[PDB]
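Below: the structure, in structure tokens.
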Amino acid sequence: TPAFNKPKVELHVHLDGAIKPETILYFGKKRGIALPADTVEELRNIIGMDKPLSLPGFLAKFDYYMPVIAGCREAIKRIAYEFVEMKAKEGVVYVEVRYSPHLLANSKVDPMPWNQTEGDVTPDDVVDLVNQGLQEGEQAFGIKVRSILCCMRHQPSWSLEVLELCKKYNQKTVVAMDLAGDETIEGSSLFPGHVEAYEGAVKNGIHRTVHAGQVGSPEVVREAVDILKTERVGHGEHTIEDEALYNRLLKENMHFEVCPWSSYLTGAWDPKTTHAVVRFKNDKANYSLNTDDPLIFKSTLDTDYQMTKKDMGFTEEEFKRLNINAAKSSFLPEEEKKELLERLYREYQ
Ligand SMILES: O=c1[nH]cnc2c([C@@H]3O[C@H](CO)[C@@H](O)[C@H]3O)c[nH]c12
Ligand SMILES: [Zn+2]
């Protein structure tokens, strides 16, 4: 029985962490690019994980399959279309999906990701391709889907271009910029490309989210908020380690994009402490529940909703509350945000 069988909102899910294994196999074969396995089941076992790794050890899983998607236009549109297909099945009415356009390009991107041969797919092309597959997905399945473009921590030289792509594709479908990748890279929040991207975003009214406090110190969160000027924090669990900062963000009504299942598997949460999400619920924080990389974690949104119901006693009422909070914190323009809120209340009566 599904933990919560009513419309849900999802803010934090990576397109390139949410690809069908069957579709990765399909493209490895069509293109003749290697894969670490040859049937769907063995691919799941290898790419997927059921025991905690460190964050760099988790991020390496992408290496297995990205090469089979990157630089292939049919593949990029197709994963975006099937993304909407999946989320529609899970009873999501609105979802913001994030990716790095540079990590899927094979032209005008330096350093060339994945040791690719120069092709014709620029980062600008990737966005348009993903827009296309999402819009087709919307027309087919009738849920609302927007996109978030990721700066990557290790590559601040892409960040100004990420910001320009957010400006160019604003609300079609790109609603925000994000900062993702290896949180453990010393001082990465302050690399000049990242700081200046986020400054340009403030100055041009481009929405902002930042992965912080997944494995880092509370200081990485404080940097997301006070220097980068984020409006939402991805994860944020390790914020509680700093009491004054947690309380400031509570008072200022910061949104935390919690990914509970993600949390165990990246070793961000110790299974024999209280998940920070329990504290968020008792404090009536502003947070959402998110699958983060469902392909790698072998999960669906119900996975995270089951985890919190079974292991943390989340009620139907708390589920409705945090989705209402997720809607309020979405990056939709005002009239679409009101429309979403109207729908959630109607459906929750
Ligand atoms: O758990 C995570 N923490 C930090 N970054 C990532 C991404 C990174 O964002 C890029 C675009 O989605 C992915 O390619 C991955 O490197 C995936 N999952 C996580
Ligand atoms: Zn993430």
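Just so it is clear, chain A uses Swiss-Prot numbers, and the residues here are 4-352, in order.
Looking at the header, which is where the method is noted, we find X-ray crystallography, 2.0 Å.
Using N, Cα and C of the backbone, Cβ positions are placed for all residues, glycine too.
Some features that Swiss-Prot has for this protein:
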| type | residues | note |
| --- | --- | --- |
| BINDING | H15, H17, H214, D295 | Zn(2+) binding site |
| BINDING | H17, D19, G184, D296 | substrate binding site |
| MUTAGEN | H238 to R | Reduces enzyme activity 1500-fold. No effect on affinity for adenosine |
| MUTAGEN | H238 to A | Increases affinity for adenosine 20-fold. Reduces enzyme activity 500-fold |
| MUTAGEN | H238 to E | Nearly abolishes enzyme activity |
| MUTAGEN | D295 to E | No effect on affinity for adenosine. Reduces enzyme activity 2750-fold |
| MUTAGEN | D296 to N | Reduces affinity for adenosine 10-fold. Reduces enzyme activity 100-fold |
| MUTAGEN | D296 to A | Reduces affinity for adenosine 70-fold. Reduces enzyme activity 110000-fold |
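In this structure, the recorded positions that sit close to ligand 1, with a C-beta under 6 angstroms from any of its atoms, are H17, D296, chosen from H17, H238, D296. Checked against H238 (mutagenesis position), the recorded positions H15, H17, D296 differ in C-alpha distance, with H15 being the nearest. Put simply, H17 is the one of the binding-site residues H17, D19, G184, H214 whose Cα lies nearest to the Cα of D296 (mutagenesis position). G184 (substrate binding site) sits 13 Å from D295 (mutagenesis position), taking the C-alpha atoms as the reference points. Around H17 (Zn(2+) binding site), the C-beta neighbours below 8 angstroms that are at least 6 residues distant in the chain are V100, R101, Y102, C153, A183, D295, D296. Among the record's substrate binders, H17, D19, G184, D296, no two C-alpha atoms are more than 13 Å apart, and one pair sits at exactly that spread. Long-range Cβ neighbours of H15 (Zn(2+) binding site) (same chain, at least 6 residues apart, Cβ-Cβ under 8 Å): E99, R101, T212, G237, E260, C262, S291, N293, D295. Not one of the recorded positions listed as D19, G184, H238, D296 brings a Cβ under 6 Å of any atom of ligand 2.
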